[PDB]
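Trainee: The structure under discussion is supplied below as structure tokens; questions concerning it will follow.
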Amino acid sequence: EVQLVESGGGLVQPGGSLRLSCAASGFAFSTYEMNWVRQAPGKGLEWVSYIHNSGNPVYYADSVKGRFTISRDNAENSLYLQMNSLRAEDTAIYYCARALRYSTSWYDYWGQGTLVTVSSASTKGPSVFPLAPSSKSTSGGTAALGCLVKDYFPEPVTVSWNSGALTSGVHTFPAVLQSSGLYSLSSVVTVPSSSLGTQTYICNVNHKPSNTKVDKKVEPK
Amino acid sequence: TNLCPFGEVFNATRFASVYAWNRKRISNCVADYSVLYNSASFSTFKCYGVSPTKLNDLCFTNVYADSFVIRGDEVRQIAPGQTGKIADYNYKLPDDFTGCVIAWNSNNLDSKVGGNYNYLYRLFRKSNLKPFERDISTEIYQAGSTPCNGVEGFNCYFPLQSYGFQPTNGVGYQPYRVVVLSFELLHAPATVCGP
Amino acid sequence: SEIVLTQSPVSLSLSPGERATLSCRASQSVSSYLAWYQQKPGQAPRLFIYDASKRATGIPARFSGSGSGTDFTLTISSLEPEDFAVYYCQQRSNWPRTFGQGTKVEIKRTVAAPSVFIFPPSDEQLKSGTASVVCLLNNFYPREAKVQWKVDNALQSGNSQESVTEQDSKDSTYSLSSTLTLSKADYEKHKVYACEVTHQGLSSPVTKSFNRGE
Ligand SMILES: *[C@@H]1O[C@H](CO)[C@@H](O)[C@H](O)[C@H]1NC(C)=O
């Protein structure tokens, strides 16, 4: 099975540095051209750098010249990207791209990507607050409820309901970065109108960059 | 009393792919070939023209040590007058081959969990290789009417294919390290006698 | 010179089974070095067309592309449900492999007004120095909706902040959440909190209200 695993991302203070690594497996990595492609959150695709299978033909985006440098190991089947003098402009998911042989830019196979976030804010876990259903909602149509996930800096959060057993009607909204520099997010679910006192709904909020697992019961007042 | 550097060839940490088979020259040294067969550590040890025993009582000008990795069910192709993907497109021996072909199982070294894809062989080629021909060209193979323009696609194949050795493969599908000794007797006073 | 690839249109709303054509214009001649990608949310892109007419591996026949020089067209003869995504065009005639800024193909649908819910701040959050008020717009088709908060029937601007989901794979609707965040001191300075919602599916802007003390 052809695989591409990027790693080494995470938070960096503006002006710092990172190194990303790509683990190839399932194909002759030594015969392929390799590339890095970023995508800022909610924005388009931008090509970062290119490397030949031999490794001497090297190109970069004009905005990252002198700061970024690409390398590859045809023996250990690994692609690297050294990032220096990072800016908040570099905040994006960095994909490891695999090019059709000797097109140099038609990317066959992509990694899942790793999220690089450059910002001076410190890692903070999320506060989890419920969104109780409306008192005297309705008899049989629908009632809405959820949690509100607020004030966590590193962007990825995992919000599930009842340990993955409640999926229908769930709307985990995209986060919004506030004036503080902290992310805020809501997750809501629509459930039968007369099933609130009988059935119990509970959040499962996860924040990997903080080893946080906050569950919260959500029932009427 | 300069001894021929067979340890560099047989005990190399890394072996070359068969399409890019490595060649080493043995000159101006003493090769006691008898330690090779009278070790019983190999699975294939055939010599053609010359005889493997009382083989270190002869003098040659130069000895060529070709090494590569193929799978188990392609070892028989490393022999005079053989056909197949390895013999036709990767490594070809002359009909009048005088020399020894040496192979041993290397599943412990060249196989990896999830597949070792570093070893390659040439899958597509227009014509058979000449004896002792090295083709390292990685040009896109055109198998159709449309030109490839250097991009793999429909009827346009990358010529090299990966073995993908796994430790749980069948014996014929398992990797084998092969050393081919070519005894060339040029006009110059023979430099590899090896008492 | 940065070869600028400008795509057309910005957005495209079509029903399944309809024919779709997308544009990508280059600032200068790229000859034939142009390909098309497809990207679904939360996923890496997927190569579909390359060299402006050749299809990638596993790409169905309904996808096609043509064009040369500075103008190129991607064609979907009949849209299947899984062909609705964002499409980017990329050139390899000049480093850097610049991309277009995306053409997003959403599902055309019938009109549906949303279900509106307002959520008062939790007591636990008021033990902190902040108060968040959440308005929910649920399952409406036209992505264009207007949300105005009202505190003692005097709307604000600046303290709300919106967020819109992707087109739900099932009912092809969008859901919006607007969050009015206030300090606890200012929250316990006013009385009635309401959320006015304007929409195509609404023949009158619907408001949902609550009072501070239940
Ligand atoms: C390879 O190493 C083994 C063990 O060190 C040794 O017995 C053998 O002779 C070596 N091979 C050659 C060709 O010298």
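Sequence positions for chain B are given in Swiss-Prot numbering; the residues included correspond to 333-527, in order.
Even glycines carry a Cβ here, placed using N, Cα and C.
So Swiss-Prot says this about it:
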DOMAIN    B:334-527  domain 'BetaCoV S1-CTD'
VARIANT   B:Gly339 to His  In strain: Omicron/BA.2.75, Omicron/XBB.1.5, Omicron/EG.5.1
MUTAGEN   B:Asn343 to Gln  Reduced viral infectivity
VARIANT   B:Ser373 to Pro  In strain: Omicron/BA.1, Omicron/BA.2, Omicron/BA.2.12.1, Omicron/BA.2.75, Omicron/BA.4, Omicron/BA.5, Omicron/BQ.1.1, Omicron/XBB.1.5, Omicron/EG.5.1
VARIANT   B:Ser375 to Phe  In strain: Omicron/BA.1, Omicron/BA.2, Omicron/BA.2.12.1, Omicron/BA.2.75, Omicron/BA.4, Omicron/BA.5, Omicron/BQ.1.1, Omicron/XBB.1.5, Omicron/EG.5.1
VARIANT   B:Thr376 to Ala  In strain: Omicron/BA.2, Omicron/BA.2.12.1, Omicron/BA.4, Omicron/BA.5, Omicron/BQ.1.1, Omicron/XBB.1.5, Omicron/EG.5.1
MUTAGEN   B:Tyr453 to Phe  Decreased HLA binding to NF9 epitope. Increased binding affinity to human ACE2
VARIANT   B:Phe456 to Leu  In strain: Omicron/EG.5.1
VARIANT   B:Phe486 to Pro  In strain: Omicron/XBB.1.5, Omicron/EG.5.1
MUTAGEN   B:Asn501 to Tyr  Increased binding affinity to human ACE2
Trainee: Could you tell me the C-alpha distance between B:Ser373 (variant position) and B:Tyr453 (mutagenesis position) in angstrom, no decimals?
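Mentor: B:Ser373 (variant position) to B:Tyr453 (mutagenesis position), Cα-Cα distance: 26 Å.
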Trainee: Hey, how far is B:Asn343 (mutagenesis position) from B:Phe486 (variant position), Cα to Cα, in Å?
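Mentor: Spelling it out, the Cα of B:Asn343 (mutagenesis position) and the Cα of B:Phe486 (variant position) are 42 Å apart.
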Trainee: Among the recorded positions B:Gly339, B:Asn343, B:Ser373, B:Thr376, B:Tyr453, name every one whose Cβ is found under 6 angstroms from ligand 1, counting any of its atoms.
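Mentor: Cβ < 6 Å from ligand 1, in sequence order: B:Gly339, B:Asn343.
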Trainee: Just the number: how many Å between the Cα atoms of B:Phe486 (variant position) and B:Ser375 (variant position)?
Mentor: 41
Trainee: In Å, rounded, how far does the Cα of B:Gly339 (variant position) sit from the Cα of B:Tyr453 (mutagenesis position)?
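Mentor: Here the two Cα atoms are 25 Å apart.
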Trainee: In the structure shown, which of the recorded positions B:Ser375, B:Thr376, B:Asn501 has the fewest Cβ neighbours within 10 Å?
Mentor: B:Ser375
Trainee: Using Cα coordinates, what distance in whole Å links B:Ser375 (variant position) and B:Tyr453 (mutagenesis position)?
Mentor: 22
Trainee: Return one of helix, strand or coil for B:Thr376 (variant position), based on DSSP.
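Mentor: The three-state answer is strand.
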Trainee: Can you check which residues sit near B:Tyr453 (mutagenesis position), meaning Cβ under 8 Å from its Cβ, same chain, 6 or more apart in sequence, and list them in order?
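Mentor: Listed in sequence order, they are B:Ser349, B:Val350, B:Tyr351, B:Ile402, B:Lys417, B:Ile418, B:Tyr421, B:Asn422, B:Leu492, B:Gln493, B:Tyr495.
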Trainee: Any same-chain residues 6+ apart from B:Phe456 (variant position) with CB under 8 Å of its CB? Would you list them in sequence order, or say none?
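Mentor: B:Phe456 (variant position) has long-range Cβ partners B:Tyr421, B:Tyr473, B:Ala475, B:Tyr489, B:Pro491.
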Trainee: If H, G and I count as helix, E and B as strand, and all else as coil, what does DSSP give for B:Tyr453 (mutagenesis position)?
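Mentor: Once the DSSP labels are grouped into three classes, B:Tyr453 (mutagenesis position) ends up as strand.
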